[PDB]
Amino acid sequence: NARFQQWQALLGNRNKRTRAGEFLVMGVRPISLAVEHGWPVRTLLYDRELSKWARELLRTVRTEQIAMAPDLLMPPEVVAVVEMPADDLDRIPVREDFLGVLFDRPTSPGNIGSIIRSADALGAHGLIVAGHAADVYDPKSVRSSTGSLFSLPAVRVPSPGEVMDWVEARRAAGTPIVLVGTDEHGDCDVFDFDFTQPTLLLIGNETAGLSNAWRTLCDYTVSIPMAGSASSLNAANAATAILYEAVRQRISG
Amino acid sequence: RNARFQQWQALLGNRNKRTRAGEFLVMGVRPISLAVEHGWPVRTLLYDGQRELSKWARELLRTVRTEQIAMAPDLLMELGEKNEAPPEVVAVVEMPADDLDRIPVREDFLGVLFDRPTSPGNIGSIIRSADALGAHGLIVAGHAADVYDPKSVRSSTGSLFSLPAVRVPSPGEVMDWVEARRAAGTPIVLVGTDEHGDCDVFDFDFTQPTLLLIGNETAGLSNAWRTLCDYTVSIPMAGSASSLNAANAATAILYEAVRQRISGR
Ligand SMILES: C[S@@+](CC[C@H](N)C(=O)[O-])C[C@H]1O[C@@H](n2cnc3c(N)ncnc32)[C@H](O)[C@@H]1O
Ligand SMILES: C[S@@+](CC[C@H](N)C(=O)[O-])C[C@H]1O[C@@H](n2cnc3c(N)ncnc32)[C@H](O)[C@@H]1O
């Protein structure tokens, strides 16, 4: 095996993932979402069982198709090498009902995936991973997104200044996006805020909150009421709940 | 190394071992602190023997009245994340009995049942959200993922020590306990959760005493629990495509209960 070892390097460290511009995706369901949403598939790896769905995948996705022994597939029956898109902020569409999420400096890839799943499911339009972060294309992120990665554009952006240039430009085409930070001890209960406006929701780190550079640029900062001093919420759970509040207002009136 | 060491190491694997020994491992100065604060008996306190020893570790050692063993750093990498964080202290904590009476039941009861979880991390996450949003207890049904799995404990971020969590094999024991609470004067309603549920979560009355049922990641709620439900509720979704992780869903709905209870809207 040789080109196999290039595929194995994509599981481990993100340096090699970035240079090749591609990543691993497993499961008939995730791959089909990738095909359906226009993501390129350079290679398609497959085990003797084979499902009805996996079979239909082979005779429909017209790309390089390679058989593998059960041994080497590490427990999945299909794996795809998928073309990683460019990190363009215009992949996120901005309309009058904008609802987006920024995740500030996350250390948990699992948490990124979770946010994508939740933002996809609750009708948000895009996610931004800002700053020195764990990789959107890390397998823990791909897995826990559950295929939402392909329907909900996640864009990676090292500088917070580049996010502000895009936001200000969206503002210039009449779309009054408000930045809404989130925090345990904020100035405004989450259910008192008007989520019917175009909204970019800023979600903080697991150990630090939001950076202080993001708290300054926030128009408003909202909080979910908590039972006590000792308690707080995980990033993905908290963000799910706020996104849900937004949907509720938008549906309620 | 030691035969003592091998018994503690075996507390990382299957659930039956921890149950029969009546103990589990708590890793880190902070979660061990919350165990001592909320009164969990500590049987043994292990620590680094070629010592960095921080102030916090040192305060634990001289404050907790228990057996105290210096251990070599290598041994102490029993579990952390074989990648993230060797702990300088690890406690052997006593596991409480699986008695539902540990969950207090009042007129404004709010409880959660998690039905045969596949993933232990999800349990701890629910423990942490239920704790933080004012739920009064967690029940975990089945012999799947275990409340006292290291991933569950780690994931609860200490909340395991303040929010009572009880394991039950099957619905039967839970129903005996619910009917008993109803007879004593608290009309607990069983509320199942499902993407295709009978009514929207914000159209349901969460001010009433509630046991909220959260299903598992790949199967949802079992058919036995759907049959026992007084009602089913749903977070509306964007399409027929995505769905929600169980802890995330449970957090959204616990939050909804909290919102209604801040009396009104
Ligand atoms: C574990 S908290 C961060 C810890 C906290 N900022 C600190 O000073 O230690 C992770 C993230 O989830 C969100 N979060 C957690 N609990 C929240 C709450 N009660 N209200 C609003 N956001 C919350 C926030 O966005 C926060 O940045
Ligand atoms: C991944 S979901 C269940 C999966 C589903 N039965 C399936 O077809 O695979 C895990 C649990 O989270 C909760 N949940 C997820 N999405 C929900 C939603 N939209 N409304 C209410 N509960 C939801 C439910 O308790 C559910 O059982």
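Swiss-Prot numbering applies to chain B: residues 18-282, in that order.
The way this entry was determined, per its header, is X-ray crystallography, 2.5 Å.
The backbone N, Cα and C atoms fix where each Cβ goes, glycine too.
Cβ environment of B:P253 (S-adenosyl-L-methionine binding site): B:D217 lie under 8 Å away, each six or more residues apart in the same chain. DSSP assigns B:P253 (S-adenosyl-L-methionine binding site) to coil, not to a helix or a strand. Swiss-Prot lists B:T210, B:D211, B:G232, B:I252, B:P253, B:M254 with the feature S-adenosyl-L-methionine binding site.
Looking at Swiss-Prot, the entry for mutagenesis of B:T135 to V says: Slightly increases catalytic activity. Taking the Cβ of B:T135 (mutagenesis position) as reference, residues of its chain lying under 8 Å away and at least six apart in sequence are, in sequence order, B:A161, B:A162, B:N233, B:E234, B:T235.
Annotation of the published mutagenesis B:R145 to A in Swiss-Prot: Almost abolishes catalytic activity; the original residue is retained in the structure shown. B:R145 (mutagenesis position) falls within a helical segment according to DSSP. Around B:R145 (mutagenesis position), the same-chain residues at least 6 positions away in sequence with a Cβ under 8 Å from its Cβ are B:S172, B:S173, B:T174, B:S176.
Here Swiss-Prot notes a mutagenesis experiment, B:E234 to Q, with the remark: Slightly impairs catalytic activity. Secondary structure at B:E234 (mutagenesis position), as computed by DSSP, is coil.
Under its mutagenesis entries, Swiss-Prot includes B:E234 to A with the note: Strongly impairs catalytic activity.
Among the sequence features in Swiss-Prot, the mutagenesis site B:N262 to A is noted as follows: Almost abolishes catalytic activity. In three-state terms derived from DSSP, B:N262 (mutagenesis position) belongs to neither a helical nor a strand segment and is classed as coil.
Packing around B:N262 (mutagenesis position) is summarised by its Cβ count: 22 other Cβ atoms lie within 10 angstroms of its Cβ, all protein chains included. Record note (Swiss-Prot) on the mutagenesis of B:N262 to Q: Slightly impairs catalytic activity.
The Cβ of B:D211 (S-adenosyl-L-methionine binding site) lies under 8 Å from the Cβ of B:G232, B:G237, B:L238, B:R243, B:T249, B:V250, B:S251, each of these being in the same chain and 6 or more residues away along the sequence. Across the structure, B:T210 (S-adenosyl-L-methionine binding site) and B:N262 (mutagenesis position) place their CA atoms 12 angstrom apart. Proximity to chain A, defined as a C-beta distance under 8 Å, is registered for none of the recorded positions B:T135, B:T210, B:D211, B:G232, B:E234. Neighbour count (other Cβ atoms within 10 Å of the Cβ, all protein chains): 24 for B:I252 (S-adenosyl-L-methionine binding site). B:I252 (S-adenosyl-L-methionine binding site) sits 12 Å from B:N262 (mutagenesis position), counting Cα to Cα. In the three-state DSSP scheme, B:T210 (S-adenosyl-L-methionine binding site) falls into the strand class.
Local packing around the Cβ, expressed as the count of other Cβ atoms within 10 angstroms, is greatest for B:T210 among the recorded positions B:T210, B:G232, B:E234, B:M254. With respect to their backbone Cα atoms, B:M254 (S-adenosyl-L-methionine binding site) and B:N262 (mutagenesis position) stand 13 Å from each other.
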